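Colleague: Structure incoming, see below.
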Amino acid sequence: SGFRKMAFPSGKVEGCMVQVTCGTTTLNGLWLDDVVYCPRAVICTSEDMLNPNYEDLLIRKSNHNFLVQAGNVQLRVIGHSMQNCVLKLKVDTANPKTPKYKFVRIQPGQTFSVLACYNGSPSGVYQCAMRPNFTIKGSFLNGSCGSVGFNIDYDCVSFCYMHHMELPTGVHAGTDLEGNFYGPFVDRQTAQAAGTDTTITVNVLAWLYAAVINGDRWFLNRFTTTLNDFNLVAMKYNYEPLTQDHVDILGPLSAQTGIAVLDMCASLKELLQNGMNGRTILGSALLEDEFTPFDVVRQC
Amino acid sequence: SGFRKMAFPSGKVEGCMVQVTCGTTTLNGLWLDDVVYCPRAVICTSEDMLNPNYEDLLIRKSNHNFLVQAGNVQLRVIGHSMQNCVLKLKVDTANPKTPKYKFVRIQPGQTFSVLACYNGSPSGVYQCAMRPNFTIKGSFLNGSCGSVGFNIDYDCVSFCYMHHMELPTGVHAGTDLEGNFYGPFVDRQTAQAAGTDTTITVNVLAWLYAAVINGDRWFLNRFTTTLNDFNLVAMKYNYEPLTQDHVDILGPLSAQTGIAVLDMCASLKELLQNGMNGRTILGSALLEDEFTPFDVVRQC
Amino acid sequence: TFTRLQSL
Amino acid sequence: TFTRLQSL
C-alpha cells in the first residue's frame, strides 16, 4: 500500500555519465559503447550563445579540443560529429558498464526518470512528465546540461531525454537522444516561451484509480456520465479530451476496482466543479496528472 | 530552478541487494563485505507470525536453511546470528561492490531515499521522511521486506532504515540497521497502531524558503511575529514547536532570501489561519513538510 | 486490522 | 527574460 512519485533505479545510467569540457565550457555527457553524447552547446562560449552558428563552430574544432573525463580516467577523443542538437564524440574505449539500451522519443503525457548530474557526477533522481506543451517541470541548476531522462523496461534502459535549457518560466526544455528538440525550442539564448499547457486527463483518472486501490474513496459517487458530456466539461477546465483509446488503457484499472471509466469520469467532473472542500486524495489537495496508467499498475 | 521530491542516486545500494530465502519465505537482504543483513521475520511461517519466539525459531535453524542469491550466483552461508530484529548471515564471499558505508539512526523529521526491492531486484526509488510518530508514508507491496533507506554523504552510503511491515493505516514501520525498531512497534502480526502524528514545522519553513528562491512570493507579508506567539498558533494546528536551534538551522536560507525566520513564521501563521484560497506553492495546494533545510539548500 | 510483515 | 543553456 501507499503511492509515491517513484523513479527507476538509476545505477545503470550512473555508470554512463561523464564530464565533457571544450574550452571553458563544461557539461555532462552519456557514454555508451565507444561514443559520448552531449549537447552541442558545449562548443559555444558566452558571446556565441545569442546567435550561434553551430556548423561554423564545429568546423573550427578538432578532436583534441574535447576533454572527456570518466571519473578519474580521461578518455581519448578520436572522432567527432554533430547530429541535430547533440554532439557524438567517438572515443577509443568502449564503456564496460554499457547497459542494453534504446533511444526512444516519448509522447506528451508520458513519464520518465531524470538523473540530475553536475560535472559528470550524478546528484539526484526524480520522476517527470512530458507536458502537453513539450516542457518538463524539472529541477536543474547551471551545470546540469546533458543530464538524461530514461525508463527501464526490463534490463533495458530506454533513453528519452537530454536536458538543454531553462525557459523564463523556470520550466525546462531538451531533446531526444538523436538531438531533436521536444517542442518548438532552439538551443540559443533568446526569448522563447512555452505555449499554454493543459492537464493530462487520462493520467488524472489513473491517479484516481490508484487512490481507490489505496482506500481513498470519498470522491466516488453513484452517477455516471457519457464520454461526450465529460469531454464538454473537460474543455472548460483546460483538460485534454478523453478518447476511447484512453478508456481502453484504463480498462485493467477499472476491472481491478470495479468502477467503470465513465463512472470515474463522473467523479472527476464533480471534483472539477466543486473542488475538494478541505479534503485530500493520496496526500494531495490537487488533482495529480503526472502518473500514467502504466505507472499506477506497476506501483499498485 | 524548480523543486522536486529528489532521491539520491541508487547505484551504490543496488549493487548490495540480494534475495534471502528460508523455507517458503523470501525477502530482500543487504550484502556488505561478507555479511548479509535481513529482517529476522524471514525465519517465520504463516502460523508463526502472530506470536513468534524468534530465539526459538533461530536455534532450530542451521546455515544450510538460508538460500542467498546475488543475481545469478548463490552465496554460501557460513554463519548466522541475530541482532535485535535483524539477522546477520555470514557468507563466504565479500561483496566486491561494497561502497564505503555507515549504519546511522535518523531522527523524526529527517529524510532519506528508499530503494524498493522485490526478490532481491531493485524496483523503484523515492524520497521519504521519518514522521514524528516514527512511521513512514512509503509505497511497499508484499515482498518488499528488507528494502533499505539511506542517504549519501559524499562517496559514503549512510544506511538508516530497513523495511519490516505495514500498519493498518497503510503506513510503514521498520528498524535501523542494527535491528532496533523506529517507534513502539514489534515484528509480529498483531493490532499495532501508529500514534497521532504532527506536522514538521522547521521543514514547512524550509520549503517556504525554497518557494521564494524559486520565485513563489505571494504568501509573503510585511508582518513579523515572536517565536512564542508563533508557537502558540502552531499548537492549535498540530504543528511542532519551533526552537531557536531550528531558527539557527534556517539561518543560511534566511540570509540567501533576506527574509528573517520570524518574518517567514508570520506568513506561515496566516496560511494556517486563512488557507491558500485557490493558489499553490511550488506546485502544491498543501503545506509540504518532507523537505529538510539541508534538502532545500542542496537542491536550490 | 493486523500488521503485515511484507515478506513473500 | 532569455533562455538559459545550463552548461557550466
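We number chain B the way Swiss-Prot does; in order, the residues shown are 3264-3563.
Just so it is clear, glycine is given a Cβ too, placed from its N, Cα and C backbone atoms.
Below are the features I grabbed from Swiss-Prot:
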type	residues	note
VARIANT	B:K3353 to R	In strain: Beta/B.1.351
VARIANT	B:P3395 to H	In strain: Omicron/BA.1, Omicron/BA.2, Omicron/BA.2.12.1, Omicron/BA.2.75, Omicron/BA.4, Omicron/BA.5, Omicron/BQ.1.1, Omicron/XBB.1.5, Omicron/EG.5.1
ACT_SITE	B:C3408	active site, nucleophile
VARIANT	B:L3468 to V	In strain: Zeta/P.2
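A description of the local structural setting of each listed feature is requested, covering burial, neighbours and distances.
Modeller: When secondary structure is read from DSSP and collapsed to three states, B:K3353 (variant position) falls in the strand class. The Cβ of B:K3353 (variant position) lies under 8 Å from the Cβ of B:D3297, B:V3298, B:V3299, B:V3340, B:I3341, B:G3342, B:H3343, B:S3344, each of which sits 6+ residues away along the same chain.
Secondary structure at B:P3395 (variant position), as computed by DSSP, is coil. The Cβ of B:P3395 (variant position) lies under 8 Å from the Cβ of B:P3371, B:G3372, B:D3460, B:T3461, B:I3463, B:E3503, each of these being in the same chain and 6 or more residues away along the sequence.
DSSP assigns B:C3408 (active site, nucleophile) to coil, not to a helix or a strand. Within the same chain, the residues at least 6 positions away from B:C3408 (active site, nucleophile) whose Cβ sits under 8 Å from its Cβ are B:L3290, B:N3291, B:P3302, B:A3304, B:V3305, B:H3426, B:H3427, B:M3428, listed in sequence order.
Sequence-distant neighbours of B:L3468 (variant position) (same chain, 6+ apart, CB under 8 A from its CB) are B:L3505, B:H3509, B:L3513, B:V3524, B:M3527, B:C3528, B:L3531.
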Colleague: Select from the recorded positions B:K3353, B:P3395, B:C3408, B:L3468: which have any Cβ-Cβ contact with chain C shorter than 8 Å?
Modeller: B:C3408
